[PDB]
Amino acid sequence: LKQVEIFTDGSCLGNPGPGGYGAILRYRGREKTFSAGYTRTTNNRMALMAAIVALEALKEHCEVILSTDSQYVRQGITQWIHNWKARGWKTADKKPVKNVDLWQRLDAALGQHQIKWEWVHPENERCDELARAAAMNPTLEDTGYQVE
């Protein structure tokens, strides 16, 4: 299957506050760029978005090496995402899980490809800049964010 590399990064001026994401999809040379800024969001939601958008842009089952420094994403993937699904997406108290709208989208995207996560670079530097640039020029509302 096609081999591709994805780089991502989220950024937020507050918690919550204006934020943005930056992601890069690379296929043997070619490179696709993604970024958007939201008026009020969190670094966590932006970190997920960056991964979600790049992955959903894929049009076939791919072998993906996904790089992200978000420890929030790292946890969900290596720990929470498993339990959540085995409970109809609910916390330990049968209560809804935060950012379920994004975690579900990320979970769906993961089921589409064979993902190898790199929890760690010149490539990620651009994403950081795209994300910061988006956070400084928000153009959309992050409806999925539940205030406070």
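To match Swiss-Prot, the residue numbers of chain A are left as they are there, and the shown ones run 2-121, 127-154.
So how was this one determined? The header says X-ray crystallography, 1.9 Å.
Heads up, the Cβ atoms here are built off N, Cα and C, so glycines get one too.
DSSP classifies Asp134 (mutagenesis position) as helix under the three-state reduction. On its own chain, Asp134 (mutagenesis position) has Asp10, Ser12, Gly23 as residues at least 6 apart in sequence with a Cβ closer than 8 Å to its own Cβ. Annotation source Swiss-Prot lists Mg(2+) 2 binding site at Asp10, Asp134, citing experimental evidence.
Around the Cβ of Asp70 (mutagenesis position), 17 further Cβ atoms fall within 10 Å across all displayed protein chains. While the structure shown retains the original residue, Swiss-Prot records the mutagenesis experiment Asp70 to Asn with this note: Loss of activity.
Neighbour density for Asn130 (mutagenesis position): within 10 A of its CB lie 18 other CB atoms from the protein chains shown. Quoted from Swiss-Prot, the note attached to the mutagenesis of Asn130 to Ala states: Reduces activity.
According to Swiss-Prot, the mutagenesis experiment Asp134 to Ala carries the following note: Loss of activity.
In Swiss-Prot, a published mutagenesis experiment is listed as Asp134 to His or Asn, annotated Slight decrease of activity.
For the pair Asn130 (mutagenesis position) and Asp70 (mutagenesis position), the Cα-Cα distance reads 9 Å. A break of 5 residues separates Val121 from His127 in the model, with a C-alpha distance of 8 angstrom spanning it.
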